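Report on the structure given below.
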There are 2 protein chains.
Amino acid sequence: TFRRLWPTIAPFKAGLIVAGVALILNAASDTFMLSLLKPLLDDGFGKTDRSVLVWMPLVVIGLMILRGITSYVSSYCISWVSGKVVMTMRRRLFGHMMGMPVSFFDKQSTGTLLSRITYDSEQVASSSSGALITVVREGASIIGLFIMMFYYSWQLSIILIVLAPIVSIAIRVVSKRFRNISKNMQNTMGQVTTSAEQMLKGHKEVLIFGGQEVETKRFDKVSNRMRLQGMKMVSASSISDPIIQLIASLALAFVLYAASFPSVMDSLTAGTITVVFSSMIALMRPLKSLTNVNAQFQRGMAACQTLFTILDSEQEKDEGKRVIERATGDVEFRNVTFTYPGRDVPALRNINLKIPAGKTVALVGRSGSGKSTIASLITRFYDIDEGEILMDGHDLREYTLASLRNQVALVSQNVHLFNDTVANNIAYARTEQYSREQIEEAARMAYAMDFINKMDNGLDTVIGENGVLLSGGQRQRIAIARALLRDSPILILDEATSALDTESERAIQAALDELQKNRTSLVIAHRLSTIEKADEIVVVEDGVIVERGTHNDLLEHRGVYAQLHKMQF
Amino acid sequence: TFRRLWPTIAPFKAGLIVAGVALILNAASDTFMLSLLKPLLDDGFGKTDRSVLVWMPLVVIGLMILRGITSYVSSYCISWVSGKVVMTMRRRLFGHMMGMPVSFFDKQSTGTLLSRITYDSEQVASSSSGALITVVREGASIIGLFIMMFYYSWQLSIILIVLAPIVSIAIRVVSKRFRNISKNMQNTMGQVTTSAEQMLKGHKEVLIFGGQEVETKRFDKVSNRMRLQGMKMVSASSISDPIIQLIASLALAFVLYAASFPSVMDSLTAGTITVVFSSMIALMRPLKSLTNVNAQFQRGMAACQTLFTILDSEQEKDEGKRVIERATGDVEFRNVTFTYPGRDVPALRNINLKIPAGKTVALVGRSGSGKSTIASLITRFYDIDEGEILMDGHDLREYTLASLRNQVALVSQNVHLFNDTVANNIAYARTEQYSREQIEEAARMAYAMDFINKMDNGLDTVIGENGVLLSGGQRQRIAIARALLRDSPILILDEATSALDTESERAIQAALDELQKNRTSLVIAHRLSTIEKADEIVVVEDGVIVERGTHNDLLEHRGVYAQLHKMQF
């Protein structure tokens, strides 16, 4: 049907072929165990002979050691298949989501994708394993038991097998029809209960107008209708079982009536009747398990199709082929507008903004909607529809994905730290290029010994996942340390602390150093340090500009800059 | 534990006995059916003689009649017990539900209370029925199958039942310990998958720094770790199975080792071993059902105790016994700043305003003041905390709730009509002394001849519960429906909604003139159309007392009355 899981089992296709011995043997041992009962009937207890009985219990012990070893190794084999194939699937999808655009796990909706990977992937694995072991073991069981039945009495065989479908269809249709009879009037029972609900929910009017006796009488009547409904519920539910069991018993009656009614029949050992009846008693469980194998297979395959439509989605397409060394050109935001999923409003209206190199330009806003997307989206995450971000004679899309992300670093209160040494966390990706000496120099500039480097280790200690939980401001500090190590050309910072400025007031922007004098940067306005340190503030609120003058010129009069100043004190 | 069901079972206690007498036979049917095996094998074809093989199918049918008929009868009897005991439980709980205070509906329980009285009633019924079948059918099927030893095993199968508890304790302890072994690594599985959580939640950061390949390597290692963890996971459950199968195999081996001594085996023939083994096969299901009977006994019966809490929850108590035929007196409020139970919200006004009977007055409010709650204090749906509301020289609590029920009326958009005809709907309970003549003269100045009350079954048109869907504005009022028959002195006019109903808005003012000739009644002015026909404009609004103002003093300046005019219009 959907055989895309067949290539990925190719490197491990030999698992099932190796398991084949176990797949046949699991059922072969039980079938043979049932076969050995015939000697226990006649060759054993049926006569004074007990030569077989000398060792038969040793045979059943030994054959189930074979059964247990086959079960253990079959489980080990499907484990080796399942863990390896889900490992490869995880490898592929991990590389895919890091290749995916702004979508389900980026800005669209919750991060329940890991729930999908952690639950439904192993659900698919367990489903495939259960389906394979079930189909193979039960097929072997049916074939072995049919072999035994033919080998013992072919006439009794065929008469029992032709008896089987009649009872099967009888029980199936009577169960279905009586279930329908139950439901089509269970709905009426639900209707009566929901009618009683309104009587209950009308407690106000009865409590004021006064209807205790009459309302109780009404409920008594409706409850009596419910009582008759319950009577008929139990009658319908309890009349299916007697008919079902009646047909089940009549199967035994039919086979025994056919048994020995001709003189030629019952020419058998006369003990084999017991073992074939025991085989019928035994096979019911595997038969009931054999009904839902195709539905389970296709449900698991539907889950796999969910994981596969997660797979083979379009990745970050970037056809630009302008390799980047260092972009000193200006960043232009001229009447640009990108797209935001789930928002019919245009994500960014016409905006005019230029940030020459070495100029500290600070943007200000109040609502916040649009504040992040103006400066945090110069990395070309969201698709820009019309307008151009000029980058040294080339647009944003014309530059290949290289340097930092394309050209720019970022810092915010959401910087998720990885479990590699914090030194390599700040030398992430480009670990080989930068030595450890310049890494500890970057830490020297970070100037945070009391938090990160105080002989917890030299520098090799890591902030463990949900472990140490070092401070958010401090993780911002080592993030900008990472940025200065990688020599960030342009920098984005959110400044979402609004809390105690314990030593971060010194290193509010990379210790107020070459990252500010050179390497122009944007600041989201939350602190007056950013306000007083600005070259030409572009006032932006709700995706539009209201002022574009010099901050100090806007400070003399009110305008709009002074208003946002008023509240931001 | 809680023997409160037994008093109600007492008027139908014979039902359970007549169910059990049938279920004992039903259980014994299977035991006797198994007992027929010894005649079948050795007395029958084992000796190679006709014997009574022509009877055994007929015996099967003749015992399954006593299976099926008694199954149906026992089901009918337990249904008789259940459908009556639940009926009286629902009657009693309804009696002690609408008769207890109103705060339970208000935020203490949502609409799921139907499931508290509907679905849990069936839950207690189903659990009682389950306990009855599982103590009588199982519990007498067990004794029926247990007596096979006395009929057969004088010395032959006592070793089997001595062996059984060893099997039970061994399989239980090994299963529990291996369950613990399997479960004490799910924490590590969660640890590694949460590390993966952090990894893919850092997709923003790694996309800034483009380290997708080194991240993929990190995930390669962690994914291999959890792959080995899954290997050990499934290995634990795999190696659980042969250990528990070993106990059954050694049980069979021990049985046959005991059978290796002919000095006891001289007197079994051949089929008795078969019937003993069949009894073992039939013994698996009833014990597995018997394990959970003590839990199932207190599964829903604990829920029955939960319902008993509502049953014995106190009703609205009113020790006052002051009755009144027609309360032509003032209702005087004094410093009532009550807070309704369940939440300490900002309170209402320190009310000191008196409404006199024979001196009409209308109340105007604004912005969810809880002024509707003030109306409840005329009806005492809610409790009064401080202050006092007095009625004709007597306090609120001094009167019987029936008396104020008769005196006070209410008008609102939300009135839960009932499953009856409209004529008795307007005569909800007090209909015996009010015949159809006083229905139709009320209809005469109802002026609702056909607006929504069109002649379908005459003026006493049959009202369908939740199906008629009539307009709430003209569903309930003194002439439109009721309170004219009771000639209610005090009445509420909610005036919640203001739609463009045709002439029904005029009909509201018509009913206003037909009412306010006498029977002074305040209103809640969602719209300010009724304040024109108001002798005094009491201007208290919001959560505090503002003043007791008249029509003229507040009109000259902004104040509140003219303000509420400005915002509304």
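Note that chain B carries Swiss-Prot numbering, so the residues on display, from first to last, are 12-580.
This deposition comes from electron microscopy, 4.4 Å.
Just so you know, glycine gets a Cβ as well, placed from its N, Cα and C.
Database features, via Swiss-Prot:
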type    : residues                                                       : note
DOMAIN  : B:27-310                                                       : domain 'ABC transmembrane type-1'
MUTAGEN : B:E208 to A                                                    : Does not reduce substrate binding or nucleotide binding, but decreases ATP-dependent extrusion of substrates. Inhibits formation of outward-facing conformation
MUTAGEN : B:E208 to C                                                    : Exhibits ATPase activity. Forms intermolecular cross-links
MUTAGEN : B:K212 to A                                                    : Does not reduce substrate binding or nucleotide binding, but decreases ATP-dependent extrusion of substrates
DOMAIN  : B:342-578                                                      : domain 'ABC transporter'
BINDING : B:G376, B:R377, B:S378, B:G379, B:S380, B:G381, B:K382, B:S383 : ATP binding site
MUTAGEN : B:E506 to Q                                                    : Lacks cell viability and does not support growth. Can still bind ATP and slowly hydrolyze ATP, but becomes locked into a closed dimer conformation
MUTAGEN : B:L511 to P                                                    : Loss of ATPase activity; ATP is still bound
MUTAGEN : B:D512 to G                                                    : Loss of ATPase activity; ATP is still bound
MUTAGEN : B:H537 to A                                                    : Lacks cell viability and does not support growth. Can still bind ATP and slowly hydrolyze ATP, but becomes locked into a closed dimer conformation
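Cα to Cα, B:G379 (ATP binding site) and B:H537 (mutagenesis position) are separated by 10 Å. The sparsest Cβ neighbourhood within 10 Å, among the listed mutagenesis positions (B:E506, B:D512), is found at B:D512.
Rounded to the nearest whole angstrom, the C-alpha distance between B:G381 (ATP binding site) and B:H537 (mutagenesis position) is 12. A sphere of 10 angstroms centred on the C-beta of B:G379 (ATP binding site) encloses 9 other C-beta atoms. Cα of B:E506 (mutagenesis position) to Cα of B:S383 (ATP binding site): a span of 11 Å. Taking all protein chains in view, 18 other C-beta atoms sit within 10 angstroms of the C-beta of B:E208 (mutagenesis position). A separation of roughly 27 Å, to the nearest angstrom, links the Cα atoms of B:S380 (ATP binding site) and B:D512 (mutagenesis position). Taking the C-alpha atom of B:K382 (ATP binding site) as reference, the shortest distance to any of the mutagenesis positions B:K212, B:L511, B:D512, B:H537 belongs to B:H537. The Cβ of B:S378 (ATP binding site) lies under 8 Å from the Cβ of B:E552, B:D553, each on the same chain and at least six residues away in sequence. Proximity to chain A (Cβ-Cβ under 8 A) holds for B:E208, B:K212 out of the recorded positions B:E208, B:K212, B:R377, B:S378, B:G379. Candidate mutagenesis positions: B:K212, B:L511, B:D512, B:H537. Nearest to B:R377 (ATP binding site) by Cα distance: B:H537. Counting Cβ atoms from all protein chains shown, B:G376 (ATP binding site) has 22 others lying within 10 Å of its own Cβ. Candidate recorded positions: B:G376, B:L511, B:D512. Nearest to B:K212 (mutagenesis position) by Cα distance: B:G376.
Cβ proximity to the ATP site centre (mean Cβ of B:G376, B:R377, B:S378, B:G379, B:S380, B:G381, B:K382, B:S383, cutoff 8 Å) flags the following additional same-chain residues: B:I535, B:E552, B:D553. The binding-site residues examined here are B:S380, B:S383; by Cβ neighbour count within 10 Å, the least packed of them is B:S383. Rounded to a whole value, the Cα-Cα separation of B:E208 (mutagenesis position) and B:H537 (mutagenesis position) is 53 Å.
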